[PDB]
Amino acid sequence: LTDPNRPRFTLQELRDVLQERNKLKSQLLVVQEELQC
Amino acid sequence: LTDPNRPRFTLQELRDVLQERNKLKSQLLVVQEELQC
Amino acid sequence: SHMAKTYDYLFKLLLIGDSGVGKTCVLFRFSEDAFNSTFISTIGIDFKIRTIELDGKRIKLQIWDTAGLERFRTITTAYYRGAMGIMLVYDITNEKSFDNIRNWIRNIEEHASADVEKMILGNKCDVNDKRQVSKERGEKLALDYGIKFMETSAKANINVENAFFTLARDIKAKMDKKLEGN
Amino acid sequence: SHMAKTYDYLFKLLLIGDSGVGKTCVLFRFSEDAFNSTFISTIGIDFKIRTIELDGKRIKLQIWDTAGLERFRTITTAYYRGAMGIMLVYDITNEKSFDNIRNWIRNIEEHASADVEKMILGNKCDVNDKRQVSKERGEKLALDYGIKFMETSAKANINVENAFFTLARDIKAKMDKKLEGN
Ligand SMILES: Nc1nc2c(ncn2[C@@H]2O[C@H](COP(=O)(O)OP(=O)(O)OP(=O)(O)O)[C@@H](O)[C@H]2O)c(=O)[nH]1
Ligand SMILES: Nc1nc2c(ncn2[C@@H]2O[C@H](COP(=O)(O)OP(=O)(O)OP(=O)(O)O)[C@@H](O)[C@H]2O)c(=O)[nH]1
Ligand SMILES: [Mg+2]
Ligand SMILES: [Mg+2]
């Protein structure tokens, strides 16, 4: 249990951060497109 | 092992997605501030 | 923010198939025109966006790239219901990844819309010396399922453009005949 | 992108202490002026940004909010080296979260800059009926360590503004005397 590949975090934990990562990337691409000024 | 709180993902897996989440949020706040036009 | 959109269509696409067949590399070739040889397996799901033109209309492609590894199955499942086209990717140098296509098909049948557009990609078709899946056999599989097939290479950049435009064109054509007939 | 910056200083702050003491809620009160009663424990780390004015200069505050739970310790560790000020937060209704402050202090001493600015927050100071840690005892702890202390409430909005500005003002004052003396 000194092993780097020990499973440690839950489905809920990873899926939450992923969903936020998607939401942020989506919002960033929108405000980047909003720059044709 | 039908348990929702079973540990499943590695440190590497979670920390990678978190670091990307931070990078995206950071970039989004920058391009949002870039909008004083 | 409710602002005027800069596309006329929005196509939600999904890449599925075993870990390591090259789903991410195929998408990064389509969206950045680059190829990295180092393996960075996909943690759960990611996406890329590209807007293309078809029949003079702006087609936004929101392309969802799933993890092939078993531990991400519940995570990737959530992304089937909304897809409009799906790339089923195998690795021509790996027979298992091709045998598993018919499991991926059953997965679609369980989770996606009944009428989703499907295509088979036999990827890494630049590695002739290690080929395990003949081109003829990929063709008969896809014929057995009445869906289109092609051999791709993200590295040599073979059929990547053609795969997405073809799938995009087939979604659009079926959608237009639905919209017109309503 | 190399563009002119809109701040004169950049202060990297860190909130640490046990899970559930209210670190996130204190930051969301500082950065959004809101309070949600439902518990959403922090997965690893998050951050918020607020720019304040001190002595007529623009101070960007990049405030890193760590998870208190043990399984995130390696993840939160990476964020100690860069911090310039650190909020050590306990819960006035929970004696353990206050006993654990001296472990959090030893954690700082192991991982942060030798001269990092530290402050103690006794949070939830709006829940008098459940208080376990007298105000006098939080004060003597912080006096024992020669650092500033205050009782905060993210819910009743008590001392949240004052905590960050004070820490910001103390970082700035020490930095200015360094920059001037160089
Ligand atoms: N020679 C060659 N190698 C490829 C090609 N496509 C992918 N690869 C290599 O195969 C490995 C796997 O490719 P990925 O795109 O990361 O695989 P994947 O399907 O996204 O895998 P998961 O995210 O784990 O499901 C990588 O090291 C690639 O460099 C290709 O067309 N030709
Ligand atoms: N009454 C009262 N409740 C508070 C206060 N601050 C936080 N809470 C409640 O306490 C619970 C824990 O607060 P969080 O801010 O999520 O705790 P945390 O320190 O960030 O916990 P971790 O992210 O797990 O380390 C939440 O349900 C809050 O609503 C406060 O000042 N007063
Ligand atoms: Mg991948
Ligand atoms: Mg928190």
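Count begins at 1; order follows the chain as displayed.
The backbone N, Cα and C atoms fix where each Cβ goes, and this holds for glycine too.
Per Swiss-Prot, the feature GTP binding site maps to D:19-25, D:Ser37, D:41-42, D:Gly68, D:123-124, D:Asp126, D:154-155; the stated evidence is a large-scale study or a structure entry. According to Swiss-Prot, the Mg(2+) binding site annotation covers D:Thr24, D:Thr42, D:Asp65, on the basis of experimental evidence. Annotation of the mutagenesis experiment D:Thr24 to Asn (Swiss-Prot position 22) in Swiss-Prot: Loss of interaction with MICAL1. Loss of GRAF1/ARHGAP26 and GRAF2/ARHGAP10 tubular localization. Loss of E-cadherin and MMP14 export. Stimulates interaction with RPGR. The note that Swiss-Prot attaches to the published mutagenesis D:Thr74 to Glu (Swiss-Prot position 72) is: Phosphomimetic mutant. No effect on the binding of GDP or GTP. Loss of GDI1, GDI2, CHM, CHML, RABGGTA, RABGGTB, RAB3IP, TBC1D15, and INPP5B binding. Increases localization to the cell membrane. Quoted from Swiss-Prot, the note on the mutagenesis of D:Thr74 to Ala (Swiss-Prot position 72) is: Loss of phosphorylation. No effect on the binding of GDP or GTP. Localizes primarily to the Golgi complex but does not affect membrane localization. Does not translocate to LRRK2-positive lysosomes and does not suppress lysosomal enlargement. Experimental mutagenesis at this site is recorded by Swiss-Prot as D:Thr74 to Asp (Swiss-Prot position 72), annotated: Phosphomimetic mutant. Suppresses interaction with GDI1.
In space, D:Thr24 is the closest of the recorded positions D:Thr24, D:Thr42, D:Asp65, D:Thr74 to D:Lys124 (GTP binding site), judged by Cα positions. Shown are the binding-site residues D:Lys23, D:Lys124; the one with the most C-beta atoms within 10 angstroms of its own C-beta is D:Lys124. Under 6 Å, Cβ to nearest atom of ligand 4: this is the test, and of the binding-site residues D:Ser19, D:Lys23, D:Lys124, D:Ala154 it is passed by D:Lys23.
Only D:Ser41, D:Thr42, from the recorded positions D:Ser41, D:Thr42, D:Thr74, place their Cα within 10 Å of the Cα belonging to D:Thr24 (mutagenesis position).
With a cut-off of 6 Å between Cβ and the nearest atom of ligand 2, the recorded positions D:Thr24, D:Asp65, D:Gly68, D:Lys124 reduce to D:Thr24, D:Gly68, D:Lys124. Secondary structure from DSSP puts D:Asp65 (Mg(2+) binding site) in a beta strand. Restricting the recorded positions D:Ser19, D:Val21, D:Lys23, D:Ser41, D:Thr74 to those with a CA within 10 Å of the CA of D:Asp65 (Mg(2+) binding site) leaves D:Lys23, listed by sequence position. Those recorded positions from D:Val21, D:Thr24, D:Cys25, D:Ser41, D:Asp65, D:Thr74 lying by chain B, with Cβ under 8 Å from one of its Cβ atoms, are D:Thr74.
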